[PDB]
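Written out below as structure tokens is the structure these notes cover.
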Amino acid sequence: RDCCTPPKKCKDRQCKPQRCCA
């Protein structure tokens, strides 16, 4: 599970600012 690696996972606060989400 990763903020952007398949499967992406920007459903958190520490994985949202990630240019790969916001």
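Here chain A follows Swiss-Prot for its numbers: 52-73, in order, are the residues you see.
Looking at the header, which is where the method is noted, we find solution NMR.
Just so you know, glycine gets a Cβ as well, placed from its N, Cα and C.
Per Swiss-Prot, the features are:
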type	residues	note
MUTAGEN	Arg52 to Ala	5-fold decrease in activity on Nav channels (probably Nav1.4/SCN4A) from rat diaphragm
MUTAGEN	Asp53 to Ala	2-fold decrease in activity on Nav channels (probably Nav1.4/SCN4A) from rat diaphragm
MUTAGEN	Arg64 to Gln	Loss of activity on Nav channel from eel electric membranes, and important decrease in binding to rat Nav1.4/SCN4A by increasing the rate of dissociation from rat Nav1.4/SCN4A channel without modifying the rate of association
MUTAGEN	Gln69 to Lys	Increase in activity on Nav channel from eel electric membranes, and important increase in binding to rat Nav1.4/SCN4A (seemingly irreversible) by potently decreasing the rates of both dissociation and association to rat Nav1.4/SCN4A channel
Across all chains shown, how many C-beta atoms besides its own are within 10 angstroms of the C-beta of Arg52 (mutagenesis position)?
9
For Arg64 (mutagenesis position), what is the secondary structure state per DSSP, taken as helix, strand or coil?
helix
Spatial separation of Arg64 (mutagenesis position) from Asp53 (mutagenesis position) - C-alpha basis, Å:
13
Could you state the CA-to-CA distance between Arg64 (mutagenesis position) and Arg52 (mutagenesis position) to the nearest Å?
15
For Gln69 (mutagenesis position), write down the residues of its own chain that are at least 6 apart in sequence and whose Cβ falls under 8 Å from its Cβ; none is a fine answer.
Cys54, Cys55, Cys61
Just counting, how many other CB atoms are there within 10 A of the CB of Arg64 (mutagenesis position)?
7
Within 10 Å of the Cβ of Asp53 (mutagenesis position), how many other Cβ atoms can you find? Include all protein chains, please.
12
